[PDB]
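Engineer: Attaching a single structure in structure tokens format; questions to follow.
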Amino acid sequence: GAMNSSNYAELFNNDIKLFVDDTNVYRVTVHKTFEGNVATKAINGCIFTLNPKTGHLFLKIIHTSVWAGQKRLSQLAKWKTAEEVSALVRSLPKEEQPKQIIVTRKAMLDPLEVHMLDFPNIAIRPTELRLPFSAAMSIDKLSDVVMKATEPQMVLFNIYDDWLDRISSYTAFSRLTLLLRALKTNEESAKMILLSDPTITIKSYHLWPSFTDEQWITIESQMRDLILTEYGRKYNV
Amino acid sequence: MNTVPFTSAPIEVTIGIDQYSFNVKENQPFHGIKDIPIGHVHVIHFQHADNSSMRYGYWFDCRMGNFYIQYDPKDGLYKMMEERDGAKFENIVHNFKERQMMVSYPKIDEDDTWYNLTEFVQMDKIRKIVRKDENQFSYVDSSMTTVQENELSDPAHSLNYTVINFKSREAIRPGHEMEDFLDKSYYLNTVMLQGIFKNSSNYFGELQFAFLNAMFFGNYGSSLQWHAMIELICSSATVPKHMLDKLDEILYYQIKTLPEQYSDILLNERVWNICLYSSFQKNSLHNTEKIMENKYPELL
Ligand SMILES: NCC(=O)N1CCc2sccc2C1
Ligand SMILES: NCC(=O)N1CCc2sccc2C1
């Protein structure tokens, strides 16, 4: 069934699973026309498909050309997402294929289910969690590769950098979701927190700074402050 | 005009014959129904006074044999049987008519309801949905499950309706996933109509049979079949214009005949609101939409 706080440890067991987020697949800017009407201009987007146990982010870049001449784009985006996820699964060796795919928005269930009719034994599931994966385009290196793409392209990232060398996948996912929740509630503050100290750097092959265990506790603490505050500044409490 | 005689009526029972129903008291001197119109299928059905559980009955066509009803005290129900000796049967029926022990099929002459509900229903097709080939007539009751139901437990006693499933490989062409799921014309016109049913008369025949089994026996699997067959047409952007015109008429008379006090269970809100207000054919069912709005504006 659906995924929630009750069955939260299942994410880190040994059954292969992928989260799919489609929030950033169809992205637009809205603007005025010379005639004073309103139009949209599409910009590049991405499918966010993540193995929560390993940190494996399969980032499929959706180039604006995929929309040319198409109608009902927000609906097509969901089916485009499902077609790409199905293609990804088919490209993996049988022993790497997921046993479950969890979608972050329920509108993806039927499109993905239909594209995966050939995989009766892969479970397609929703979730009751409010996962902050939409903030993925607030990660600078991810945003940069999406916006520079001139054609469809799949980019492979580890969203945990090297963390699994020191921490478990439960703790890494918890840190990720904390960082992304912060970025989503106050991007400017979140980012000031992460790069305030010039001496801490991001390795060329990493997404996040190289923080000591001790510096992560301070960082993680600073992110929880932000999320509480901005909830006051937003709820006057 | 043909006759379904009864040997006797040993247990108090409500008897229905097509859309009409009448009560018979325990051991009342009842010997059947006469004046049954030739040229249509018919259904004779039963609800015992003691046990309102299990409505059951028999689909039959008097052109295909001489049939009578006889209570079986071992199995505890009124059983349809065929009499092969034609001279024996005529003589029995003639004696019961002379003593006036049979009620009369009360067909108002202006009344086309039963024709409009069974227009496309054939006994030969009924018999393939209801398998029991040593009999010319077909038993149905409230509890019988459908083939697709058993896929989600006795096959001999199943209703073998055509399985329809919108998220299936039969329904969805590789590479046309979005197209075929949002517009089911392929599945309607090519898979089902051309492939399985051959023509729309056979499709409409199964649809009408499913509704009647839902309405007369409260057969839940039949109600699911009826709604699915409606939904597949309403969800197809491309449907022959004659099929849409006939569908509107079919559904009109089904909605018209439905008991008001059963509409809450026999009608699926989601299907009807989608078919009438969201689907490709939202504008194609004028008679059906008008009677639904005047008779069940609540459901909507
Ligand atoms: N340590 C290897 C690693 O992290 N990878 C490589 C394989 C894949 S597939 C998607 C992302 C990645 C990231
Ligand atoms: N429902 C009233 C009633 O008792 N009726 C009318 C219907 C039929 S059909 C044959 C006899 C009867 C007797």
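All residue numbers here begin at 1 and follow the chain in the order shown.
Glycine is no exception: its Cβ is also placed from the backbone N, Cα and C atoms.
Got these off Swiss-Prot a minute ago, pasting:
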MUTAGEN   A:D21 to N (Swiss-Prot position 1853)  Reduced growth at 30 degrees Celsius. Strongly reduced growth at 16 degrees Celsius
MUTAGEN   A:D22 to N (Swiss-Prot position 1854)  Reduced growth at 30 degrees Celsius. Strongly reduced growth at 16 degrees Celsius
MUTAGEN   A:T23 to A (Swiss-Prot position 1855)  Reduced growth at 30 degrees Celsius. Strongly reduced growth at 16 degrees Celsius
MUTAGEN   A:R105 to K (Swiss-Prot position 1937)  Severely impaired growth. Reduced growth at 30 degrees Celsius. Strongly reduced growth at 16 degrees Celsius
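Help me understand the surroundings of these features in the structure.
Structural biologist: Every protein chain shown contributes to the tally, and the Cβ of A:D21 (mutagenesis position) ends up with 22 other Cβ atoms within 10 Å.
Residues within less than 8 Å, Cβ to Cβ, of A:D22 (mutagenesis position) and separated from it by at least 6 positions along the same chain comprise A:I47, A:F48, A:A77, A:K78, A:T81, A:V103, A:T104, A:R105, A:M108.
Note on A:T23 (mutagenesis position): other Cβ atoms within 10 Å of its Cβ, all shown chains, come to 21.
DSSP assigns A:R105 (mutagenesis position) to coil in the three-state reduction, placing it in neither a helix nor a strand.
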